[PDB]
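Engineer: The structure follows.
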Amino acid sequence: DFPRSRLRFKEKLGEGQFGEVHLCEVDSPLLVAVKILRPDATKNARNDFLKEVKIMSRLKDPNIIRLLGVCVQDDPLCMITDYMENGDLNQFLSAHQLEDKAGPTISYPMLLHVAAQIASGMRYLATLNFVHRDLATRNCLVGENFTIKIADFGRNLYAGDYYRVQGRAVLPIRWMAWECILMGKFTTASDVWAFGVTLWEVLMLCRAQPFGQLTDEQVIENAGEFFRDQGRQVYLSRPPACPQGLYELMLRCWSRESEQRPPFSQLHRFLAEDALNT
Ligand SMILES: Cc1nc(Nc2ncc(C(=O)Nc3c(C)cccc3Cl)s2)cc(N2CCN(CCO)CC2)n1
């Protein structure tokens, strides 16, 4: 149980619904991320905080954010993770351009490595029957040497990625499989569908929102068209950097039937091995 006395708050990194995240130095320089309660925290927030600790303490994988420590015994409450020095993957990738064979660059096999790491992380969450429910580049963190960690969740930079109706759950409908949109059904199989969208983002180098020229309402109609199965449904197009082989893998992630979507083990295998084929 970590002593908050050895923490030195340096920068504010972001706000959540019940917490804010700061950069801190640890005198024992060593940089960590510390999430604390927001200044307006009600006791509903406190509970959701203590519950996040419970949930997060499960998570032990190289490509999942890890809980390094807690100050929970006495206030103030805090959560400690590694500090991912390169911020979220959406931001990060947006700052790069695909490497030119003939601004900062990144290579196609590096895009695969980034995607593979997300897959390996999700392969891990699958073994825990843990359903993420909001997998997207914006919720992936980036450390040194293109290391990726999936975050447990989460705030205004990406407001347009969520569909909001008063009294309803805030929903990332553009990353959601049709059965989630239509039936509220969230499974590892729909995490697989959102991974296909996330892989699409990575290949787009986050240059465009999924279905970015369709309205929310049309995205929701598109879901119903997967359901009615009369071939009218539409898909994300193949990104410029994406070979047809990788794209068909993407399309498998958007099979109407949950069963026909690839498992993450296979997604990993492909990204780390097959994808390197000419
Ligand atoms: C929002 C943001 N976070 C960054 N790194 C983080 N590492 C871990 C984070 C985190 O929240 N851990 C966590 C905790 C502690 C509790 C519960 C759950 C979790 Cl997941 S956040 C870096 C960053 N950068 C902005 C840009 N900068 C210049 C480049 O322009 C570089 C830095 N911005």
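Swiss-Prot numbering applies to chain A: residues 604-631, 649-722, 735-786, 789-912, in that order.
Every residue gets a Cβ built from N, Cα and C, even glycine.
Residues annotated as active site, proton acceptor in Swiss-Prot, with sequence analysis given as evidence: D766. Per Swiss-Prot, the feature ATP binding site maps to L616, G617, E618, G619, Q620, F621, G622, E623, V624, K655. Quoted from Swiss-Prot, the note attached to the mutagenesis of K655 to A states: Loss of kinase activity. Complete loss of the collagen-independent constitutive activation; when associated with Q-211. Quoted from Swiss-Prot, the note attached to the mutagenesis of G707 to A states: Confers over 20-fold resistance to the ability of an inhibitor to inhibit autophosphorylation. For the mutagenesis of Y740 to F, Swiss-Prot gives this note: Abolishes interaction with PTPN11. The structure shown keeps the original residue.
Thinking about packing and proximity, how do these listed features fit into the structure?
Structural biologist: Neighbours of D766 (active site, proton acceptor), defined as other CB atoms within 10 A of its CB across all chains, total 20.
Note on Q620 (ATP binding site): other Cβ atoms within 10 Å of its Cβ, all shown chains, come to 12. DSSP assigns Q620 (ATP binding site) to coil in the three-state reduction, outside any helix or strand.
Within the same chain, residues at least six positions away from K655 (mutagenesis position) with a Cβ under 8 Å of its Cβ are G619, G622, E623, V624, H625, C698, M699, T701.
Under DSSP, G707 (mutagenesis position) is assigned to coil, being neither helix nor strand in the three-state scheme. All chains included, 14 other C-beta atoms sit within 10 angstroms of the C-beta of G707 (mutagenesis position).
Counting only same-chain residues six or more apart in sequence, the Cβ atoms lying under 8 angstroms from the Cβ of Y740 (mutagenesis position) belong to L718, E719, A875. Under DSSP, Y740 (mutagenesis position) is assigned to a helix (H, G or I) in the three-state scheme.
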Engineer: May I have the list of same-chain residues other than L616, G617, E618, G619, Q620, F621, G622, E623, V624, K655 whose Cβ is within 8 Å of the Cβ centroid of the recorded ATP site, in sequence order?
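Structural biologist: Output for this site, in sequence order: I656, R658, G786, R789.
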Engineer: Take the C-alpha atoms of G707 (mutagenesis position) and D766 (active site, proton acceptor) and report the distance between them in angstrom, rounded.
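Structural biologist: It is 17 Å, counting Cα to Cα.
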Engineer: Please find which two of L616, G617, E618, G619, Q620, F621, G622, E623, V624, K655 have the most distant C-alpha atoms, given that the record lists them as binding ATP, and give only that distance in angstrom, rounded to a whole number.
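Structural biologist: This binding site's residues have a maximal Cα-Cα distance of 14 Å.
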Engineer: Using a 10 Å cut-off on CB atoms, tell me which of the binding-site residues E618, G622, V624 is the least crowded.
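Structural biologist: Comparing Cβ neighbour counts within 10 Å for the binding-site residues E618, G622, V624 gives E618.
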Engineer: Between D766 (active site, proton acceptor) and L616 (ATP binding site), find the distance joining the two CA atoms and give it rounded to the nearest Å.
Structural biologist: 20
Engineer: Can you list which of these recorded positions (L616, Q620, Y740) have a Cβ closer than 6 Å to ligand 1?
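Structural biologist: What lies within reach of ligand 1, judged by Cβ under 6 Å, is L616.
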